[PDB]
Protein chains: 2
Amino acid sequence: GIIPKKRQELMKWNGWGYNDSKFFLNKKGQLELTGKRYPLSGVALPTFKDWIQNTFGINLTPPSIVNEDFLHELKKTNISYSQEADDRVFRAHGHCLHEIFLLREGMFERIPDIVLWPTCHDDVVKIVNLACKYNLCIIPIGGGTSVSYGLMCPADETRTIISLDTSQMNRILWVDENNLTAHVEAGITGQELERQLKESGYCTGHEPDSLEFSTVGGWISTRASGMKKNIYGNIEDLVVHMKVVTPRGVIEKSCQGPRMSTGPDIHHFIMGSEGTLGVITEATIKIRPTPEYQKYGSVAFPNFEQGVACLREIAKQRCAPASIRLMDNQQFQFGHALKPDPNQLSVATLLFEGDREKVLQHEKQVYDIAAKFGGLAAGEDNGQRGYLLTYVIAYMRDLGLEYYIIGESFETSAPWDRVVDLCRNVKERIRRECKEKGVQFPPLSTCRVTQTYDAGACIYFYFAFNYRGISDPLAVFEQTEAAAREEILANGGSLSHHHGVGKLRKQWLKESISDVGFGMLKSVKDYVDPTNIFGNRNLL
Amino acid sequence: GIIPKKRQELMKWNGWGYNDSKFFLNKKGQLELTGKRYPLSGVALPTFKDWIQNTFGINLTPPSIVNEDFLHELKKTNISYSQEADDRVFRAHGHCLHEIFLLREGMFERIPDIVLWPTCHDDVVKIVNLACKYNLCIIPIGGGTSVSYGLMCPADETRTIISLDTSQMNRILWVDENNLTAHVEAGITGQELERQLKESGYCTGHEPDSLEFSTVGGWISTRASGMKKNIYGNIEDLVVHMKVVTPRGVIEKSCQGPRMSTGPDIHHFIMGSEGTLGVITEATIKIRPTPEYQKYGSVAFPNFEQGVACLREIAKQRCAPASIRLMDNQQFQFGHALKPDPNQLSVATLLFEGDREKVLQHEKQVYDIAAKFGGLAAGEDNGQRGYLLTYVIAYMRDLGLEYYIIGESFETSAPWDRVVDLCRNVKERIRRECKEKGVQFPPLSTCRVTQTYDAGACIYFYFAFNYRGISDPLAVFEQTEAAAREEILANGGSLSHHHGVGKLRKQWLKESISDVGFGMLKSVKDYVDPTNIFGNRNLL
Ligand SMILES: Cc1cc2nc3c(=O)[nH]c(=O)nc-3n(C[C@H](O)[C@H](O)[C@H](O)COP(=O)(O)OP(=O)(O)OC[C@H]3O[C@@H](n4cnc5c(N)ncnc54)[C@H](O)[C@@H]3O)c2cc1C
Ligand SMILES: Cc1cc2nc3c(=O)[nH]c(=O)nc-3n(C[C@H](O)[C@H](O)[C@H](O)COP(=O)(O)OP(=O)(O)OC[C@H]3O[C@@H](n4cnc5c(N)ncnc54)[C@H](O)[C@@H]3O)c2cc1C
Ligand SMILES: C[C@@H](CC(=O)NCc1ccc2[nH]c(=O)[nH]c2c1)c1c(F)cccc1F
Ligand SMILES: C[C@@H](CC(=O)NCc1ccc2[nH]c(=O)[nH]c2c1)c1c(F)cccc1F
């Protein structure tokens, strides 16, 4: 569960995930997943090949530029470091499509010059003090799962870029059973954090799809959201305290009290900072007893529209289960094609978790509400296989890439009264833009509602196309994604619910938060990091 | 429910509340409240006189300095304004003890020079533009309920001080029944907001003790907390959107989505700004159906310690009702003395509110948990009279002042494992400090736990003494309150849970949030308001 230093030894150098986990054609000509790692690993998927065919119409290094005096002082600290090509290349990207192409099919313009692996807070203080002295530039990395060009090195950056890798600064420091909090180093992965806490009968319940690699410090940096937010909260709810190293000095509140009125909350100044202000070294997170019991479920609806109305009503009654998600028809068919009126029909997956008794009180209320929108209980299996699926979806990018298929997921949050219109108009905008740019086959564009809130919902989109017969396929993707974002904003959706801005969405930020607001962010950046040491150039 | 312009016509010029509501000795020599306004209004309180005697051992204008050219432009806007003494004196204070003495028994050093009453957002833009041009200073006021010297005018402030009164900028702009949000002007009072919304079947549930006068813009400015937070949230939870006028310009997010990842959340840059960055003019707040049903309750415990352990356990199981509060023994006796082992015994009051059916499921779980800490159901009456009492407590300051008794309430939040020790040591610190400073009778110092959180609790303290026979009684109070704050911090409590900092707690802020953090606040202030127009000098 700890990420090793030489990452390529466990993980794919050119795509998502673990080296031992890849999609291949088995000795029956059926798609199957390698290894023994996930539930679907080593399980043949007879309909999955047919589905890809039917849906898409297919068959089936720069040198290191580092000062020798800085390197001399760095050796005195016994902070491990590397100037090796394959380590620096690994830490120069996340998992946006364009990055993955330049990885497979060429080279990046700029990559980090040196990688450092601090192991504690004081190490990070040393590195930042060194960067002041020798005029260095720092780009923190945890899991490297950014889908916002958050880790990309600016091409015109003349200074030595340090990739400050947090993966080895990863121990749970204390578990406070009295206050139900856990004080942890920022580099720890979700999976490792949940595994260690479970041994003591606890958990956080913070479960992003990237949890195998994404870190505590990452989550704080990007305002990450988790699958079971309904119970455990998002990251802004979960974080009681943090310790941050910046060029100006160390930020840290002097007390651990649950809720304060001591001016503007400086946690929110860091939470969402996307690596531009400093290094988040330590954080105190809320824990809960390991849930007594879990149960899955599903509900089918005549159409998407009625499903949304039901989710709305569940939100209105504040009786949403741990996870509730509504798939459109194309996604329902997708999930059916992965097992070992039926064209508009939509399905909601459910996950209830908690105390044995309360879980059932909940379950009833949800199904009764669903009844009144034409919702019919559609089985415990549908639910369960739906959630196990989520940690393998990311591997399908690489599969599609073999067979001339490209695509990416994208998201927004919007008010309840804009959901239905937004989903419909964004999908339409994708079809139109594709046709106009010369795509031969109708592009796949689907959506699901992944989170409910009082004031609205999170909407998660997939879009993909067969790019065979297109002059410049990356420009087509790039331009269509940007069109979808324009449509999202025009239909009252947000710039991002949880992926954040990074460098992918910088152009919209001033509109989103206003000019004065943008300037507030800049004023902070310029106090904390006047000479731009933390110069990934995300956000501003 | 709307605050009029000439406030003194409905409200007390020299103390808390409505003119028609005062404690007096009735024609039987019993204490009674005037008027018909509260549940206890016109109800005689036979034991209350005896209690005050037993507990305490007693028997029972500067000229307006304003530019004529600015005044000329102001007349062109038809924004109402006043230079009258009694209007300016009214808006020069909140309800800290020292302010109330200077009001009754003398004069303030500095007061506002002119009062303005804008009626909308554009009016506020005009005023702030005028303050840039003629070098004016602005101190926003809503209810004037600050207990942090938040409204006090700095004595050495040479510029013309505008009291920007929000009371007339108070209309509900829309009610969005689809998104369950209400878009409101910042000057509306809680009481008026709840009344208007109830006519459409809705509420916010945000219920501070100051709700009769405190405003939406106030609550955002001070990070206000409400009695029924457990259901409805505190202000940071309730606010979906806001519009803020600052010298640099207008801040406002371009979309109304429920949850975002677009960098640091600029709402939290304003929320807690205590009138130092700008004027909050409009805000979008979460609403809920008017709760179907309410029920009160109470539980008695052998001691305070066991009550705290029970509240902790309720928090751990996340089954706290709308309100749960634990009184120490002195406060239990107090409440008993106001009706028309018993020395350590403590009592918890309960308020359950919601859907008819779910309220009872809750009720059972609370009492069963309480059973295991020696908690015996202690009646529906105790509960009900406990909560009706909270809106009359504030009127007792003025009663005590007649009979040589002074005192103030103060608060903190602390982790669960520091609650019991903090309460005991803070009370002890108050007795010791009082004795050392020459107080005749040991003072009253009591506490109650008013809110529970995952990571800790809010603790609410009263302290008071008979000041007869003391040279300088305001210095004694001042110095003791500051000693209590020292003791709070030393026992792991926070600088404030909900009253905020203002100018009362400025000296501790840098410790509380760290020096870099303090600088982050200052960096924002300086960008947004470079010439200190918003110069109440709270916080920094
Ligand atoms: C397959 C997949 C699934 C995903 N699922 C989800 C999901 O369910 N929910 C969700 O919110 N997001 C998701 N994401 C997006 C991403 O995982 C999150 O934004 C996550 O918070 C990033 O974690 P990380 O540790 O990989 O950070 P990185 O990708 O390593 O870095 C992200 C940014 O934060 C900065 N940073 C990292 N560590 C620190 C630190 N210690 N101090 C200061 N700055 C730092 C970096 O400089 C960079 O700008 C997913 C991404 C992928 C590829
Ligand atoms: C009897 C009593 C009971 C109380 N009970 C509670 C309670 O239960 N919970 C709680 O949290 N607090 C309580 N308070 C404290 C206080 O009422 C709150 O902090 C409240 O939020 C202040 O609201 P207001 O409209 O009275 O603001 P004011 O006192 O009028 O102003 C407070 C501060 O905010 C600024 N301000 C006001 N309006 C604006 C605006 N529109 N834009 C920008 N800045 C502005 C002012 O300049 C000032 O610094 C209580 C106080 C009293 C006297
Ligand atoms: C699933 C995406 C690839 C992708 O964008 N993966 C990243 C990812 C995967 C899962 C996520 N869950 C989130 O909340 N954010 C997430 C981000 C994809 C397609 F949408 C279409 C075709 C191939 C393909 F790989
Ligand atoms: C009730 C207080 C006066 C006081 O503290 N008023 C302000 C006040 C009153 C009620 C409050 N509820 C909160 O949450 N904050 C509050 C602040 C008081 C004393 F603490 C002691 C003697 C008389 C007296 F009136």
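The residues of chain B that appear here are 81-140, 155-434, 459-658 by Swiss-Prot count, in order.
Backbone N, Cα and C define each Cβ position, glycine as well.
Close to B:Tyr578 (active site, proton donor/acceptor) in the fold, though at least 6 residues off in sequence, lie B:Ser527, B:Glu529, B:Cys565, B:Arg566, B:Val567, B:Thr568, each with a CB less than 8 Å from its CB. Annotation comment: Swiss-Prot describes B:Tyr578 as active site, proton donor/acceptor.
Secondary structure at B:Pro234 (FAD binding site), as computed by DSSP, is strand. In sequence order, B:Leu258, B:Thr260, B:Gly311, B:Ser315, B:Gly369, B:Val373, B:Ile374, B:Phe652 are the residues near B:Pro234 (FAD binding site), counting only same-chain partners six or more apart with C-beta under 8 A. Summarising the annotation, Swiss-Prot assigns FAD binding site to B:234-240, B:303-309, B:316-319, B:368-374 and lists experimental evidence as the type of evidence.
For B:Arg515 (substrate binding site), the same-chain residues 6+ apart in sequence whose C-beta sits under 8 angstroms from its C-beta are B:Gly95, B:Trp96, B:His189, B:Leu191, B:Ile194, B:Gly525. Per Swiss-Prot, substrate binding site is recorded for B:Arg515, and the stated evidence type is experimental evidence.
What Swiss-Prot lists as domain 'FAD-binding PCMH-type' is B:202-384.
Quoted from Swiss-Prot, the note on mutagenesis experiment B:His300 to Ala is: Loss of activity. In the three-state DSSP scheme, B:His300 (mutagenesis position) is classed as coil.
The Cβ of B:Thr309 (mutagenesis position) lies under 8 Å from the Cβ of B:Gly236, B:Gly237, B:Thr260, B:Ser261, B:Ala280, B:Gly281, B:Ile282, B:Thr283, B:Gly284, each of which sits 6+ residues away along the same chain. According to Swiss-Prot, the mutagenesis experiment B:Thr309 to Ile carries this note: Impaired FAD binding and protein stability. Loss of activity.
What Swiss-Prot notes for the published mutagenesis of B:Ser367 to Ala is this: Strongly reduced activity. All protein chains shown were included, and the count of other CB atoms within 10 Å of the CB of B:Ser367 (mutagenesis position) stands at 27.
Swiss-Prot documents B:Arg419 to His as a published mutagenesis change and attaches the note Loss of activity. Counting every protein chain shown, the number of other Cβ atoms lying within 10 Å of the Cβ of B:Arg419 (mutagenesis position) is 25.
Listed in Swiss-Prot as a mutagenesis experiment, B:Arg419 to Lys is described as follows: Strongly reduced activity. B:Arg419 (mutagenesis position) falls within a strand segment according to DSSP.
In the three-state DSSP scheme, B:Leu469 (mutagenesis position) falls into the strand class. While the structure shown retains the original residue, Swiss-Prot records the mutagenesis experiment B:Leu469 to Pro with this note: Impaired FAD binding and protein stability. Loss of activity.
A strand conformation is recorded for B:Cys576 (mutagenesis position) in the three-state DSSP classification. Mutagenesis annotation in Swiss-Prot: B:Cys576 to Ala, described as No effect on activity; the structure shown retains the original residue.
Across the fold, the C-alpha of B:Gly238 (FAD binding site) and the C-alpha of B:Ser367 (mutagenesis position) stand 16 Å from each other.
Gap in the deposited chain: 14 residues are missing between B:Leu140 and B:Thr155, whose Cα atoms are separated by 33 Å. Gap check: 24 residues are unmodelled from B:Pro434 to B:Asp459, and the C-alpha separation across it is 24 Å.
Rounded to a whole number, the C-alpha distance linking B:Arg419 (mutagenesis position) with B:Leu469 (mutagenesis position) is 9 angstrom. Those mutagenesis positions from the list B:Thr309, B:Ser367, B:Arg419, B:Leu469, B:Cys576 that have a Cβ under 8 Å from chain A Cβ atoms: B:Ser367, B:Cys576.
For the recorded positions listed here (B:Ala318, B:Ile374, B:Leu469, B:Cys576), the lowest count of other CB atoms within 10 A around the CB belongs to B:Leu469.
For ligand 2, the recorded positions lying close by, meaning a CB under 6 A from one of its atoms, are B:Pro234, B:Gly238; the full candidate list was B:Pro234, B:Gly238, B:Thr370, B:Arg419.
Sequence-distant contacts (6 or more apart, same chain, Cβ under 8 Å) of B:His300 (mutagenesis position) comprise B:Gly284, B:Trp313, B:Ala318, B:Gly320, B:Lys322, B:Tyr326, B:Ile329, B:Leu332, B:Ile379. Within the same chain, residues at least 6 positions away in sequence whose Cβ sits under 8 Å from that of B:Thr370 (FAD binding site) are B:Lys643, B:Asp647, B:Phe652, B:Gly653, B:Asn654, B:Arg655, B:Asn656, B:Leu657, B:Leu658.
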